[PDB]
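Presented below is the structure to which this report refers.
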Amino acid sequence: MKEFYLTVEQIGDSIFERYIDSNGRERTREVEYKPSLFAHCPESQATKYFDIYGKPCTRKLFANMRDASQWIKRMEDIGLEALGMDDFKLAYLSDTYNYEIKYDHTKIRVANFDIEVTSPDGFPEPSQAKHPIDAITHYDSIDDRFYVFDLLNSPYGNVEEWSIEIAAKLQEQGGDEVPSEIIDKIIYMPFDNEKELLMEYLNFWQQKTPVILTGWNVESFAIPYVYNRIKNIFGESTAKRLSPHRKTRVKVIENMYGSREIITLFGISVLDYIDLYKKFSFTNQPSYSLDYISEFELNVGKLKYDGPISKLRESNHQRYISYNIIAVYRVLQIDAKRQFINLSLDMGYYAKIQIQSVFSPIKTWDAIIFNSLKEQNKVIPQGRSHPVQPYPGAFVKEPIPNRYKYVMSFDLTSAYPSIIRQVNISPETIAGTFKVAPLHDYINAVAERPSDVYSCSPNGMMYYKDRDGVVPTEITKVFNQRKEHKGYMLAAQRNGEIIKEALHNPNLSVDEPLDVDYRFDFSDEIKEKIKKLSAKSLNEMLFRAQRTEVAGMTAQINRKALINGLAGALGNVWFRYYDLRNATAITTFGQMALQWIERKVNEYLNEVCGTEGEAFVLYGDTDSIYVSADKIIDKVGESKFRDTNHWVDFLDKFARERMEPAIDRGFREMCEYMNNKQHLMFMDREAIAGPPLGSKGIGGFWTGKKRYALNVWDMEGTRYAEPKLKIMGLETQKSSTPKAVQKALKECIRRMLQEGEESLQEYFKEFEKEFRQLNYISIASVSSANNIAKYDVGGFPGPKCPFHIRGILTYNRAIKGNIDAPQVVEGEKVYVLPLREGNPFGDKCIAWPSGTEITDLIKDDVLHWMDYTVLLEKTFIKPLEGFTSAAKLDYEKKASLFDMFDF
DNA sequence: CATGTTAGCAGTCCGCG
DNA sequence: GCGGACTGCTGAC
Ligand SMILES: [Ca+2]
Ligand SMILES: [Ca+2]
Ligand SMILES: [Ca+2]
Ligand SMILES: [Ca+2]
Ligand SMILES: [Ca+2]
């Protein structure tokens, strides 16, 4: 097979590389790497090396990496550019792997681990590691085994061995319900003392050295804890054995009362699943406990236990170990679904970077662009210093707050990357400038055509048309992969709806799920078979379709994020290709594009509807338009439609056959106006929205910019079995809004859009009556707790203290002195509840770590002093008031003359 | 070491015969 | 009691 790297490090003048050889064996090597950098040279001097502007450079081959570094310093002192890749391990990767890397994940050792540490005196701080490690579960992807290290003897208690037989039993049977599919994969190893456990853990680690190291919170807890605990017992050089090159770096950061640390293990690529999840999932969660996330992702229940975790090992060591094991398996299950390890590997090898560098779009793009330019013997510019400067972004139309009955939406496919490609925006394609007219002069086609030679943006920039830019070139490759995966995702989505439709009429049969590829639209044969399937087979097929859709989602949305990240990086001062002329060329072109196409759509729709000056576009943001379709529907008359699906079909056809071709002509004109390289403004129909035919539903409403709700029947070609709400910006979409309040507000919206005012009033009345019976967690607000200390004046709120921070301080005073009360961690999330006047906490609110029950010592007092009136008014009524006033609707029946009668 | 800008709502502080 | 300037937080692109 073709060789590929696993890890790469620079240590002094050596490159340390772990890799997979031609026979598929893991190998390591130390290389005294001889880097090159480049300096500009006279034109007369023959060379094969040119900078991106075509100026000749001479190559400086260095005896070692330190020499290269020292040379950069001297060049800086002289005042001349030192060109070429200054991150030498990227250079090394590019030289060693001068071909498209084809990697084999089955040869890559991925390790998933977690540790337990009993602590009777508060959270066990990794930097101090003063408590024994009493469990480790380490899953190895190559062995497909869960290696369990179990401490039987501890200063905090001597316990018996863990029983695998009891672990497999149902909980209702006294067991731990360790999933049966991993029972046979567990290798269990008990130890009579911690030193033996840790020693054997290190020997194991040496035999099975992780390449990718993952797990839940491993970077902030497990890794530094293991490292510091081993250091305290055996010495630092023993602790350094966690690195295959025996090198680590300690990063102390650093709460300021007290502190913590991150450990770099050289020759390992740490990808903490919590970090993967936050970057790649596109959720914002109220809490990031593994229990919370597992439940959200997998619909498994909380791993319940009686008493505090500080006492679980002594009282129920059996459950303690099982739960250690399950927590490790849960990360694997989340990854089986989400496939973030797969994505990280794809992206990392595609760029030729250290795998952990996928967290950095700038490092990722630097490597991609360097490799691309290198292949053509071109030489990359030196990184330069730049002050941070603000610059303009997108246009967002101010909508008239209102109900909007029938709506059709359109937006640009991959807007900013498409703008980059259309205009040919790259550092090396800049041709010059032109004198700018006011933006609205371009929007209304009155300004002079900028150029008849070059491709233009209304920011004043001109670009060559007849040559490729590396930025356009490389952004296109990633865009094309994105498009492939999104296609797979949407096919799976459409496939899912076919299955949901068939679930209305399941067959009474024992049969099998159909063996199909969900990435492709079902054929007629498959659809016929589906209509004969049982509920069992259908539901299983639906699970598989949704898993296929999630996988396509992960793959497409993050490649979308990466290409959009390139457009953003042009405006980040650390990017090698930072240039506000290029960043603003994109954003300004976007502003024109949106407002240009608004004009064109209003013009077209007036023409075809036989009218003039009516506003059809009611809203737009960056690259989208929202078109009121009321007049389209009224032109033919609602009477003519059989059911909802008929008018949906009608608008679908109208958008595709009439509007889109009008839009396309509109944008082709704009392309010629800017004399662009290639027409790439593709504005496809997004949503078709309206109330059910013959209902009192209002269809949609806007309260303002970035705030709206739509009852959607068709979304990018997916015709739903059941209407789906598209809600943006409203409190239902915010992780700070209480769970049950999100739910109730969403049902309030569903009822408004689908059913009418009366239905809304019915639900409101009921929710108001029952509010006080909801679980306290379900009705608590959520916030991030940043800069707690800044507002901590003797345990009391200082000036300008935010509400949620006040709550934390109230909590800190209530718990002061209690050894095992969970501390609020700086920067993490808290639940927040308001308190009534005269409460024993001495303040108007309390807050505590989110995803958790509030400590039992104060729980009852919280429950008793909870201010429901404030909670209902703030979280539920006030947002609902905003929705309903905008929609011109009442959530309570207003008083009127009819109140004089007895109905 | 290192994607971007635009934007609304909740809260504090302050003024206000 | 309620606005306006302000910080903080949270999303929509
Ligand atoms: Ca644990
Ligand atoms: Ca778009
Ligand atoms: Ca059937
Ligand atoms: Ca959009
Ligand atoms: Ca689309």
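Backbone N, Cα and C atoms are what each Cβ position is placed from, and that goes for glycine too.
Summarising the annotation, Swiss-Prot assigns Mg(2+) 4 binding site to A:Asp411, A:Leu412, A:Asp623 and lists experimental evidence as the type of evidence. DSSP classifies A:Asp623 (Mg(2+) 4 binding site) as coil under the three-state reduction. If you take the C-beta of A:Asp623 (Mg(2+) 4 binding site) and look for same-chain residues 6 or more apart in sequence within under 8 angstroms, you find A:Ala394, A:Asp411, A:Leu412, A:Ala415, A:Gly590, A:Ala593, A:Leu594, A:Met683.
What Swiss-Prot records for A:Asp411, A:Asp623 is Mg(2+) 3 binding site.
Spatially close to A:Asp621 (mutagenesis position) yet at least six residues away along the chain are A:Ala394, A:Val396, A:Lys397, A:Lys705, A:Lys706, judged by Cβ distances under 8 angstroms. Mutagenesis annotation in Swiss-Prot: A:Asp621 to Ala, described as Drastic decrease in the efficiency of incorporation of dGMP; the structure shown retains the original residue.
In three-state terms derived from DSSP, A:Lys706 (mutagenesis position) belongs to neither a helical nor a strand segment and is classed as coil. In Swiss-Prot, a published mutagenesis experiment is listed as A:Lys706 to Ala, annotated Almost complete loss of polymerase activity.
Its Cβ placed at the centre, A:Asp714 (mutagenesis position) has 22 other Cβ atoms within 10 Å. Classification of A:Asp714 (mutagenesis position) by DSSP places it within a strand. Among the sequence features in Swiss-Prot, the mutagenesis site A:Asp714 to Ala is noted as follows: Complete loss of viral replication.
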Other Cβ atoms within 10 Å is the metric here; tell me which of the recorded positions A:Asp411, A:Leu412, A:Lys706 scores highest.
A:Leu412
If H, G and I count as helix, E and B as strand, and all else as coil, what does DSSP give for A:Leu412 (Mg(2+) 4 binding site)?
strand
So which of the recorded positions A:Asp411, A:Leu412, A:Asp621, A:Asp623, A:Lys706 sit close to ligand 2, that is, with a CB under 6 Å from an atom of it?
A:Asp411, A:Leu412, A:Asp623
